[PDB]
Each structure stands twice: as C-alpha cells, then as structure tokens.
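In what follows, a single structure is set out as structure tokens and then discussed.
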Amino acid sequence: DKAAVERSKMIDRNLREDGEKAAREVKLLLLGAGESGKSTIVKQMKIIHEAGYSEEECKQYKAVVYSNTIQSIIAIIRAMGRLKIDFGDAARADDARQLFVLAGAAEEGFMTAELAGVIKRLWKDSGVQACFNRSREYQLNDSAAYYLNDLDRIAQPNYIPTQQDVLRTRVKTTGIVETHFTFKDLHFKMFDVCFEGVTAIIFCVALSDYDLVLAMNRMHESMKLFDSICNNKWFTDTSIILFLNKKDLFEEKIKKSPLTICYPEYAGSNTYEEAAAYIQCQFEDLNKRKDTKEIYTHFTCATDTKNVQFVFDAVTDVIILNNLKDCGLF
Ligand SMILES: Nc1nc2c(ncn2[C@@H]2O[C@H](COP(=O)(O)OP(=O)(O)O)[C@@H](O)[C@H]2O)c(=O)[nH]1
C-alpha cells in the first residue's frame, strides 16, 4: 500500500541512538455529543488492539447490564402513562406495579427469576410493544431491545456477560478518559472527552438521533458541534475523521420515520442509501475551507467489533499518509 511506502520515506529515526526502537506517537481525540458512541469506540480499541474482556472483566459489568435493562423497561412503562397507551392484556398492570415494587426496594441493578418473569411478560405485551415503537417520543436507552430480547439468557443464575453485552452497556462518562494502544507500530494516545498537538480527531454522530430530542433537535446540535470543531484553527493540520455511527439503528428506523423530521427540506426518498448520503453531505458541507481541509467520513456500528476494526484500519492509513511528519518519536 501507499501508506507503507509513504512511511518508509521517513529518516528521523536515523537521528536517534536507538531510532528503530523509538515509539512514534499519535494523539487522537474522540469528540461528539453525549451517547454518540465515544466510550464504545474506546472499548473496541481495547478489544481489538489489546487484551479482550477477561471472564472476570465481563463479570464486573453484570449489574450494569441489569441496571440498563431495568432502566429500559421502566422508561417504556412510564411512557405508556404519559402517552396514554393501554396494556394488551390488563393483567400486565399487576406486572407493571410489581416492576416498581422490586426496583424500589433494591440497592442496585439485580436480576431474579421473579423480576425476569415480570419484565418478560411486560416486554411481549402488545401495548408495551406499541409504546416501545414510539420511543422517539421519550428517552430510552438504545440498547433496550438488545437486552430485553435476550432477557432469558441474561436472567440465568450463572450469567456471564459476553463482550457484546459489555459493548452494549451505557456507562456515564465524567471527565477525560485516556487510553493507550499500539497499532501498525504507532503508539496511540486516545482521549475521550480542544487539545493543540492533536494528530487526528474522530467525531462521532448518532445517525439514529435524527428523530430524537423533540423538546433545535439532537442532529442539529451535533452539526453545530461539528461545525465548531471542524473549522477550529487548532485543527488545521489535524486529520478530521467523521464517524456516522449507529448505522444499524438508523437502517431500521429509516423505513419507519421520515428524515424530514430532522431536515424539513429533505426531498429524497426515505431509504437508507439516500438518507444516509444526505446526512453525510449536511455534515461535510459545514467545512468552511473546501480546498485546504478534507473530512474522512465512515459509516460505523461502534458495537460491531469487525466493522470498527475495518474502519480503524482505514483511519490509521489516513494518519500515516497525512500526519506522520508531525508525529514525534519517544
Ligand atoms: N446499536 C448500536 N448501539 C450503539 C452504537 N454505538 C454505541 N451504541 C450504544 O449507545 C450507548 C451510548 O454509547 P456511548 O459509547 O456510551 O456514548 P458516549 O456518551 O458518546 O460515550 C451505549 O449503550 C452503546 O452500547 C451502534 O453503532 N449501534
């Protein structure tokens, strides 16, 4: 590849006693609005480039899986009230009450056969399903269906979270998180959040946000943020990578909700191909120097390890081709 040839032109290692063993460093910022997939990308770097989630590491997330699951079903049940949606079978009302009894007396996320039964019956009720499909009207974890559909597995007494279970978790990130990994002989220093000596920025956008935060919308907030970042002077020589993320969730809701909810002027078809393209153009068009800065856009599913590996391999080649000269040796 051209990236291997390009890096082979460097001579700065020759200036160093032990240059062939020096570490060339890459500083990478992860930016984007809340819930766009930043921490998930961080988890994937650990999985792909460093030690996987040991059986004991996964175990640590067990009560997070329960907590996320409990939160999800509760959001849907409470929404039924505000949106005036009745249960399919009126016996579910007792189960709804029982959900609040059990959650209300517990210390933290937990699972029992009794709770599992309550949640399972609620989740396969037609009215609950009707409310679920109107999730754009309220706030619901994107991993709700993932965990609730797999409730039987999760509820087993000897449950051990799989890697996907962990990637699917929602954990609140406060402050700045710095992770380190080595790939293609590059020592990445990755920061989950404006830094100056930044080699590359990966900006995450939740595509599936286009019909969310009704009461400008989520997608427009993300655009406003990208506009600011992409055009900042501090990032002139910084490679700007755009992850249009949650493409899996987007593909599913596109055939259900029209893009016009977000962009009223959109007149294309409501298909994945045309709507994804349109969003990509909306973001890329925010670049205020279309002759000195290129944006590198990828459609990602951050919870998909193989897709993130493929995409990050491509991002790495962009960095090697464009930024290697400003990357120091240590
Ligand atoms: N289905 C799906 N879920 C995702 C994707 N990316 C992130 N998530 C989930 O979305 C939730 C929030 O993601 P997170 O990485 O914590 O966002 P952050 O606030 O930017 O750090 C988590 O439950 C993730 O598992 C994706 O591409 N597809």
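What you see of chain A is 9-201, 214-235, 240-354, where the numbers are those given in Swiss-Prot.
From the backbone N, Cα and C atoms, a Cβ is placed for every residue, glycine too.
Features of the protein shown, as given by Swiss-Prot:
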BINDING   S47, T181  Mg(2+) binding site
MUTAGEN   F189 to Y  Increases basal GDP exchange rate; no effect on receptor-stimulated GDP exchange
MUTAGEN   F191 to Y  No effect on basal GDP exchange rate; mildly decreases receptor-stimulated GDP exchange
MUTAGEN   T329 to A  Increases basal GDP exchange rate and inhibits the forskolin-mediated increase of cellular cAMP levels
MUTAGEN   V332 to A  Increases basal GDP exchange rate
MUTAGEN   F336 to Y  Strongly increases basal GDP exchange rate; mildly decreases receptor-stimulated GDP exchange
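Feature map: Swiss-Prot annotations on the structure.
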residue	record	contacts (Cβ under 8 Å, 6+ apart)
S47	Mg(2+) binding site	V179, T181, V185, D200
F189	mutagenesis position	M53, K54, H57, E58, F196, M198
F191	mutagenesis position	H57, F336, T340
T329	mutagenesis position	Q52, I55, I56, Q171, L175
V332	mutagenesis position	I49, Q52, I56, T324, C325, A326
Contacting mutagenesis positions for ligand 1, chosen from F189, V332, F336 when the Cβ sits under 6 angstroms of any of its atoms: none
Neighbour count (Cβ, 10 Å) for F336 (mutagenesis position): 22
Per DSSP, three-state class assigned to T181 (Mg(2+) binding site): coil
Cα separation of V201 and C214 (whole Å), the pair that brackets 12 residues absent from the deposited model: 9
